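Asks: Here it is, the structure, as structure tokens.
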Amino acid sequence: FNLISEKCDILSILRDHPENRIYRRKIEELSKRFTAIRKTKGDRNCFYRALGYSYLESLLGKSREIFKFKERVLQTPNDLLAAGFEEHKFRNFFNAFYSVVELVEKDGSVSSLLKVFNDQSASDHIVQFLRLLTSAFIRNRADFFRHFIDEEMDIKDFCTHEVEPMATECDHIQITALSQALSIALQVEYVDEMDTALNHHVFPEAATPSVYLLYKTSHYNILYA
């Protein structure tokens, strides 16, 4: 369990910032709304890895929602092709992602899903897929991302440098894009070391979340309501 941990009590993470007043206050507050946490490896891939694992875990045993998600996943090659990715270069990553969606459907266990996400090869192929899908979604909607995020940004260069490569850290653009690309509602809790309110954001605004993440020290861990 070196990429995604077993479930732990939320206050187990106090030991990560011992004798730190502000972190202790915010983790204690967080423990009022959330009961448990899973830790993810801090390797630069943890947003993709955590969203992928937590969303698929949220589907287990839900036959309608699995059917709908599979229907969307089967269309994602078209998104990739429309953005200029070549099928023979994305095939291995798409196949790995479709494989774990089928495991959610056929096997239906947390244990099986956690084993795939802790398999370095399967897990990294999944992350690479999610990165390419994020890139495709931004590229195909470049006007949207310029209008609403930043009119001055260079979309193609951003995707090439800060989305597609493994180990590249995320910002709110990648979160919004991957949430929209897979129709995943997620809530991010923000814990920094400033003497400020614990606060969160829901991607997109309207929505009931499937996934809750804790963002702290440039890192995403998985929360349980």
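The numbering of chain A matches Swiss-Prot: 6-230, in order.
Here the Cβ of each residue, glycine as well, is placed from N, Cα and C on the backbone.
The annotation active site is assigned in Swiss-Prot to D48, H224. Per Swiss-Prot, mutagenesis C51 to S is noted as: Loss of function in vitro. Annotation source Swiss-Prot lists active site, nucleophile at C51, citing a curator's inference. In Swiss-Prot, the entry for mutagenesis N226 to A states: Abolishes deubiquitinase activity. The structure shown retains the original residue.
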Asks: Taking the Cβ of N226 (mutagenesis position) as the centre, how many other Cβ atoms fall within a 10 Å radius?
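Replies: Looking across every protein chain shown, the total is 26.
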Asks: Report the same-chain neighbours of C51 (mutagenesis position): residues 6+ apart in sequence with Cβ closer than 8 Å to its Cβ, ordered by sequence.
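Replies: Spatial neighbours, sequence-distant, of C51 (mutagenesis position): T45, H224, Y225, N226.
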Asks: Helix, strand or coil for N226 (mutagenesis position)? Use DSSP.
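Replies: In the DSSP reduction, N226 (mutagenesis position) maps to strand.
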Asks: Can you tell me whether DSSP puts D48 (active site) in helix, strand or coil?
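Replies: Assignment for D48 (active site) reads coil.
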Asks: Counting across all protein chains present, how many other Cβ atoms fall within 10 Å of the Cβ of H224 (active site)?
Replies: 20
Asks: Applying a 10 Å Cβ distance cut-off over all chains shown, what neighbour count does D48 (active site) have?
Replies: 13
